[PDB]
Amino acid sequence: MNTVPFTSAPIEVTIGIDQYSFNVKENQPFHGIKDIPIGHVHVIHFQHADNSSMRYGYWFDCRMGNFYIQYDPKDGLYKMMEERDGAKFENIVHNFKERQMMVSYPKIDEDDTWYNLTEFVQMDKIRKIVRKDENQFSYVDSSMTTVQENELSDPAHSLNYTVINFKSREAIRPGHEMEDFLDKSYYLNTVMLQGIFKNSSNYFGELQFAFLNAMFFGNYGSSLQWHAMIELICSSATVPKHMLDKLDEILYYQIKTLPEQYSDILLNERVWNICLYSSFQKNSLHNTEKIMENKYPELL
Amino acid sequence: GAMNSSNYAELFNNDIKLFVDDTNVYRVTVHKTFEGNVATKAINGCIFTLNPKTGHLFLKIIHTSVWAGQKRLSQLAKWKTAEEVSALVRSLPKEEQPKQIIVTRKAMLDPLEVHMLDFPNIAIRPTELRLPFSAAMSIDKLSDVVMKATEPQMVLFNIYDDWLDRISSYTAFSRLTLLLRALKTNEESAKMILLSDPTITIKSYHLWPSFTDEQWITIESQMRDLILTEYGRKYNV
Ligand SMILES: Nc1ncccc1CO
């Protein structure tokens, strides 16, 4: 188990760690989060009590170093930093634990929710989508734009998602115009799976990453990316059998974990109804179909 | 954006554009089988591709053989239309290629867009206008060359005959849409009007009769009257 200590908490803020969150009062004696499960990536995120605008946060993997949070009063936000001096860091942590000023990552033992949401998410791959190579952790916020959004302005602050475009030359083979547009299997299997992502694990990794950024930060271009990667699969007549079964599990836990009051802006009516009721794979998403109907039957 | 009553006049500026109408591409007679089931038999169709400024009509005849052994023909027809329109553009010299293509039915947008990916600077536009181009098969010479075709074939016409020697594109397009609106709403009456006088003839190289300017006004009037009456009948007003 690992720890992310906080220097202090000077401004009142809601802090999330994965799917958990805690309210911290201005200058309350808060000094970090302990008992963080090793072996998965994690995200620690923030929403200030005074500007409910700009949710922001850090993707990180505790196996890649010692990380802490420090408020910056010039830039006005909680920053993630790496401590390179290992003894200095254990010392800080042990002292804060001894004073019981840390919250415990509150995982129920029966619960596999976070595993299931982050199964294919890889921290080393996260750093190729969020490019800032002097840090081992990755910053994301509500407002950041994706590479594709920028095409249709600052490249350093961009989410480099895999551009997916159903009316593009990458998607449509010359002479198979109709074939490839109505059955995207060529684009899924040859262009994207074999060409770009190399395997399905990677594809699912980006898809889960995009969903988590949409849910935790309300990042709109991430939501567009998650829906696009679902639609590419659902619009392919030929999908490996193991991918369909795993897709159903992925989407189930994403729909399960969504706040009930956010389905209006995070869920795209057209994509879901087409994936569940019109597409080739309309019959291959039993769990995801069952949870969608019992929990959001309005959308459909 | 979409073409409508408000940007109507853009059709007659000097940027090349084409209308594409696919209504008559896939044509069937529906009939009964020996066992009492219903079956379709296709007949030849055409793509109606028109430059509204010049009157040049690119009539691509769609021979029934293009449907042989194919499923979901009404869906295929939209892609075949898009394939043929794209092939036409590629066949034209660069300075003759359109800057816009306006499809008369919105279901053509995606098929045409995908087929024209090689021409990113050609705008594919829908329209809110209810244009009467389905009535093109009520023009005898167009109907005749489509039905007689024994293979795929492109036939070129000027749908305005020689009208542009005497009138502008705007007025010629209005005359054309009025003639086609009348033919669409009551073909029998519409055609009675155009040929009633055996002394007015159609030149071998034309589609419509050689009316003087004054006879065109009498014609156009008679075509309006037909269109209104039919409307009171249609709706009882
Ligand atoms: N595997 C992944 N995990 C997180 C972001 C992106 C990818 C795709 O390479």
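Along the chain as shown, residues are numbered 1 onward.
Looks like X-ray crystallography, 1.7 Å, at least that's what the header says.
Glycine residues also receive a Cβ, built from the backbone N, Cα and C atoms like all the rest.
If you take the C-beta of B:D21 (mutagenesis position) and look for same-chain residues 6 or more apart in sequence within under 8 angstroms, you find B:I47, B:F48, B:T49, B:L50, B:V103, B:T104, B:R105, B:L131, B:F133, B:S134, B:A136. According to DSSP, B:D21 (mutagenesis position) is assigned to a strand segment. What Swiss-Prot says about the mutagenesis result for B:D21 to N (Swiss-Prot position 1853) is this: Reduced growth at 30 degrees Celsius. Strongly reduced growth at 16 degrees Celsius.
In Swiss-Prot, a published mutagenesis experiment is listed as B:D22 to N (Swiss-Prot position 1854), annotated Reduced growth at 30 degrees Celsius. Strongly reduced growth at 16 degrees Celsius.
The Cβ neighbour count for B:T23 (mutagenesis position), using a 10 Å radius and every protein chain shown, is 20. The note that Swiss-Prot attaches to the published mutagenesis B:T23 to A (Swiss-Prot position 1855) is: Reduced growth at 30 degrees Celsius. Strongly reduced growth at 16 degrees Celsius.
According to its DSSP assignment, B:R105 (mutagenesis position) is coil. Listed in Swiss-Prot as a mutagenesis experiment, B:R105 to K (Swiss-Prot position 1937) is described as follows: Severely impaired growth. Reduced growth at 30 degrees Celsius. Strongly reduced growth at 16 degrees Celsius.
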Cβ-Cβ distance under 8 Å to B:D22 (mutagenesis position), same chain, at least six residues away: B:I47, B:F48, B:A77, B:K78, B:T81, B:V103, B:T104, B:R105, B:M108
Number of Cβ atoms other than its own within 10 Å, given for B:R105 (mutagenesis position): 16
